[PDB]
Amino acid sequence: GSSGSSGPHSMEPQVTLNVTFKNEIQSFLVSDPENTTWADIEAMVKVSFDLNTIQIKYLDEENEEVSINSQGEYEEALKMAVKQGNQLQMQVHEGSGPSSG
């Protein structure tokens, strides 16, 4: 690789994205939470559960569901995850779409 910026934070970058869709629970490791993009995540979670539109929501440091609709939003969330233990509790929330479902 390359020894540039680098932002492991702690216990490595690999973050545990715990997605909770309704009653379903999943986990997606992100060895590159800083490199990857929310767009990549969104889709992932979507395709992961085969969805056209979703509104993921992760619990912040207030136990309040926070929806990510941008990179910056994800970044922070990723920063917080590190606080927890390299994991983040996300909850999928189907937005709206006929096709599929």
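Numbers run from 1 along the shown chain.
Cβ atoms here come from the backbone N, Cα and C positions, even for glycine.
According to Swiss-Prot:
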DOMAIN    14-95  domain 'PB1'
MUTAGEN   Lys22 to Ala (Swiss-Prot position 12)  No effect on interaction with SQSTM1
MUTAGEN   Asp60 to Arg (Swiss-Prot position 50)  Loss of interaction with SQSTM1
Three-state secondary structure, which DSSP defines for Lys22 (mutagenesis position): coil
Inter-residue Cα distance where the pair is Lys22 (mutagenesis position) and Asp60 (mutagenesis position), in Å: 19
Cβ contacts of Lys22 (mutagenesis position) (under 8 Å, same chain, 6 or more positions away): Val92
All-chain count of other Cβ atoms within 10 Å of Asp60 (mutagenesis position): 14
Residues in the domain 'PB1' (14-95) grouped by DSSP into helix, strand and remaining coil: 26 helix, 27 strand, 29 coil
